[PDB]
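**Q** Encoded as structure tokens, here's the structure I'll be asking about.
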Amino acid sequence: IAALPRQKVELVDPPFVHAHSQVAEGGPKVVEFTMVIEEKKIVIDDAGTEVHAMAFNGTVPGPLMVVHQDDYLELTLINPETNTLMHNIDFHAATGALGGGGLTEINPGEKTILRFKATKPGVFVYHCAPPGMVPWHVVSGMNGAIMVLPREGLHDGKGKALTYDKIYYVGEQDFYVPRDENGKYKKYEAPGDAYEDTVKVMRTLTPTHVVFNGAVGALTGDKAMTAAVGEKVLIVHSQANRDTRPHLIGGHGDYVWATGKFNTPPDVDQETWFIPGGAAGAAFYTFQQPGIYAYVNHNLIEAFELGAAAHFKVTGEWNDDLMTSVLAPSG
Amino acid sequence: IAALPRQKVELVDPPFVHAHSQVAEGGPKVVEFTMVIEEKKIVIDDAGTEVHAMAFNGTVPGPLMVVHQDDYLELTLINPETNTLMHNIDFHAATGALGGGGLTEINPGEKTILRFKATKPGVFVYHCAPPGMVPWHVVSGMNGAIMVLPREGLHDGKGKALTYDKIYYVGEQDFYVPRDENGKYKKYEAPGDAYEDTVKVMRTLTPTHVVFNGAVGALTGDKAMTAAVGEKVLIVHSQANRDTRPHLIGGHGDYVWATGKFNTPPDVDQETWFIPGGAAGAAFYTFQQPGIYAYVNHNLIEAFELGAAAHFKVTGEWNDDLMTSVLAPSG
Amino acid sequence: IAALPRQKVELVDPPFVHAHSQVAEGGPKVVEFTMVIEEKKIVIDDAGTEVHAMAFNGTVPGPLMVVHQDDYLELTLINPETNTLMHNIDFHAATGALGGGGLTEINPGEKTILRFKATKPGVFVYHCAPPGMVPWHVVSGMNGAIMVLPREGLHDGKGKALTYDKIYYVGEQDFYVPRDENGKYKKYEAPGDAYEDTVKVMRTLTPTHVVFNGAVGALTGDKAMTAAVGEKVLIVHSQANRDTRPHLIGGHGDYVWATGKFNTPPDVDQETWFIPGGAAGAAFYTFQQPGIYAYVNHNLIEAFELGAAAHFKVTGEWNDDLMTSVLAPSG
Ligand SMILES: [Cu+2]
Ligand SMILES: [Cu+2]
Ligand SMILES: [Cu+2]
Ligand SMILES: [Cu+2]
Ligand SMILES: [Cu+2]
Ligand SMILES: [Cu+2]
């Protein structure tokens, strides 16, 4: 492995993904990533509701990491001195020691380096899982995903290559914010102060917010993801704790690896797919019509009342053969 | 498209389906449908619980429309002056303008005509989706399904054609009825009056009723579906807002397009299948034994406490080889 | 049929499975099983919470029965005079009379014998279903699963035989235990006394406990399942009433018949699979690394707060190629 070429990769904040090649450029290499854990307060809605996030690289969700099958992913995880809690990381893509969790427990002021072989292709969830406080770290936003591309890039069930023009990473988070006796969300001066209260809400299994990329409207308006008619887009989606049912309003999932494993053939022409909590999935789509599209968790209450809605702004020419207003709304 | 043949279809109330041919007769055509939206109070159980439904063509679910791949569906949607709300329609089978929702917003007293090419084969959900009040209209019964059949009819995963003798459309609905101080269901003069309270229930993500065809027991008793031993039946099921897990008690789902897409090979020998909220699915089965069968959502609490149960009354001869009581209940 | 060989099989309590051959050793035979129903009080957590269980063979879940496709399963069901309720059994594997539910309704002091032909291969759920009290009996622990193996044993997508060295049956149960005004779980003298209170909790659709093998921690520590590096393990998992998303922390599901049906090709390299309420599924995995593994329901709140977590204790040598701590947690 010492003789294997190494390469440092720079991570970019979601929904964007760091530079990479779909088809493996050469042979197996050791790909290096460094992430710093940041315990920070984040405002998740327009009412000012705060959540003491625990974030990888400072964002919720943590960045998407990309390697190819059989490469080695080497991660330098750092838990700064300014943090108050112990943290670790669990890659569902790895094999052994609880996905690496048993080998990466670092307290504030510590760091560690873990190397694992990306033996299985597909998109996988990764997240913090500290013994005794596993769900809390996860629902505080401490999770992300990694994509392990096949050496020869993406393909459909029947062997045809699927090359994408754009890739977006949508991380869905369920938050459980405690309320005081008047229905007002509470605020705390430190992460640990919220624990006891958060656990009570978690047990009801009913989130107060379900958001994409850390906040209500995070990916809407001018933060909308963009594409153009004719462009091929791969949308990676993950949920480390609760189920979701993604749906592109106005579009479809031409090829969907709902389970997120590339060795399992993709479902085609999907209207709404399902991604169970603890997994990541991927949908490939070629836009045919311009305009705005809403990407949502299709439990519409979760999408429109809880916050799970994002936008796609597509430029191009309308196709009247596909759809047309024969008679505009008139009396 | 004007040179294409056109055909008007008269819709039938669920669980029945309007006459259609499985194999597309000739070439593409423009299939025309007309639906009138009706805001009406419906009683959903024996206790007299009422809901202010928003019903396509007056029923919950709305009727099933059947077209073939590459046909054009031309829908004339009418929102009567007697209605108090604006409505529209989003077809999951359509490409562009939020499934047609952006092009069909009509106020009471208005009408519009939309046309789209049915490009992908499968069963799809259609529902109302007015900006700012999407979940409210959907959970008020404003949803249904469309079936876009392959021009050569259905086929199993490996070519064998699958021809059904009967087709039933079971639309499943999650309702959120507000309760008063005594735990009794509230009643309002108009739909608008129910909004705030309904919204509070919706946010708990817990429905008060989960019904088939608009009411608890709507498809039991003499309204039970019928078949005969040897009959091939296709059961289309849809849930526009939340997940469901259909199961035929005493039977199986021989071929199940759980995602509802015909270009995706069906699963076979299914005991219980899953349909994510915002999608429709289809299960094909050939009856082997006579008697009553219960068709339910297999979270038995939703099925027997909340209302998600229907019956099948099948005639024919008992097959002792398949099953027999060796010793009837005795001392 | 009458000339068919008969065979009495002695059942063992889960997670263990009675003796069987993966490849059918002869032609069809009538496999005979006997189960006694026991209504008993069980403690489901470390806080002494009691539940009046209704258990097939005295366990929660009921034992796993293994037969081969086209064999006949003849079950003798006994409901002792000491019991207080009528019970029956519904096999999702059977065809007719509600899975046998309509032919096996026995009052305390009665027995019955049912025979059915196991026509479809896969793992299926079986549960009690007394008309008008279906959910209550099922959520009181009265369910299990049966495995109908293909005559030629298990196979992957392209006819490659998959032979397991070990098999474990994890039965997951959702309990709904009432609480008094003080938030303390309630205890009852007889099962029937708990009915009214239990049903009001069931309607919230939120379980108080979600356990594996009848109790929190039932398969952890000294009761952890065992395997070694190199062994191929088949894990059968069932949930008769509610969805679950199994995940082996530190491992994967190399082959997963998520739907539990062997005629439906398995998904591969799964990180987390989904089993809808009312079905059984099976995952095949070959251990590569030693140590402890946690097998959980991946909604981590249900796993670590509600009780749905088990362990695997694996012996063998560590593979540093797959994973290695490059720099142990340091300053
Ligand atoms: Cu952490
Ligand atoms: Cu995990
Ligand atoms: Cu509407
Ligand atoms: Cu929709
Ligand atoms: Cu029972
Ligand atoms: Cu059942």
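Here chain B follows Swiss-Prot for its numbers: 45-375, in order, are the residues you see.
From the backbone N, Cα and C atoms, a Cβ is placed for every residue, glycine too.
Feature table excerpt (Swiss-Prot):
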- B:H131, B:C172, B:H181, B:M186: Cu cation 1 binding site (BINDING)
- B:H136, B:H171, B:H342: Cu cation 2 binding site (BINDING)
- B:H171 to K: Loses nitrite-reducing activity (MUTAGEN)
- B:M186 to E: Contains only a type II copper atom and fails to catalyze the reduction of nitrite (MUTAGEN)
**Q** Name the residue among the recorded positions B:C172, B:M186 whose Cβ has the smallest number of other Cβ atoms within 10 Å.
**A** B:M186
**Q** List which of the binding-site residues B:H131, B:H181, B:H342 have a Cβ under 8 Å from any Cβ of chain A, in sequence order, or say none.
**A** none
**Q** Between B:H181 (Cu cation 1 binding site) and B:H171 (mutagenesis position), find the distance joining the two CA atoms and give it rounded to the nearest Å.
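**A** Taking the Cα atoms only, B:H181 (Cu cation 1 binding site) lies 8 Å from B:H171 (mutagenesis position).
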**Q** Around the Cu cation 1 site recorded as B:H131, B:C172, B:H181, B:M186, what other same-chain residues have a C-beta within 8 angstroms of the site's C-beta center?
**A** B:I81, B:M98, B:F100, B:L129, B:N132, B:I133, B:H171, B:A173, B:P174, B:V182, B:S184, B:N187
**Q** Can you tell me which of the recorded positions B:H131, B:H136, B:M186, B:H342 is spatially closest to B:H171 (mutagenesis position)? Compare CA atoms only.
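**A** Nearest by Cα distance to B:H171 (mutagenesis position): B:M186.
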**Q** Using C-alpha atoms only, work out the spacing between B:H136 (Cu cation 2 binding site) and B:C172 (Cu cation 1 binding site) and round it to an integer in Å.
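**A** Each residue's Cα considered, B:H136 (Cu cation 2 binding site) and B:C172 (Cu cation 1 binding site) end up 11 Å apart.
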**Q** In whole Å, how far is B:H131 (Cu cation 1 binding site) from B:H342 (Cu cation 2 binding site) when you measure between their Cα atoms?
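**A** Spelling it out, the Cα of B:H342 (Cu cation 2 binding site) and the Cα of B:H131 (Cu cation 1 binding site) are 33 Å apart.
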**Q** Please report how many Å separate the Cα atom of B:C172 (Cu cation 1 binding site) from that of B:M186 (mutagenesis position), as a whole number.
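**A** That comes out at 6 Å between the alpha carbons.
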**Q** Between the binding-site residues B:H181, B:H342, where is the Cβ count within 10 Å the lowest?
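**A** Each of the binding-site residues B:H181, B:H342 was scored by Cβ atoms within 10 Å; lowest is B:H181.
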**Q** Check the recorded positions B:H131, B:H171, B:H181 for any whose Cβ is under 6 angstroms from an atom of ligand 3, and report them in sequence order.
**A** B:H131, B:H181
**Q** Just the number: how many Å between the Cα atoms of B:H131 (Cu cation 1 binding site) and B:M186 (mutagenesis position)?
**A** 9
**Q** Near B:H131 (Cu cation 1 binding site), how many other Cβ atoms are within 10 Å of its Cβ?
**A** 25
**Q** Just to be sure I understand the packing, how many Cβ atoms besides its own are within 10 Å of the Cβ of B:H136 (Cu cation 2 binding site)?
**A** 31
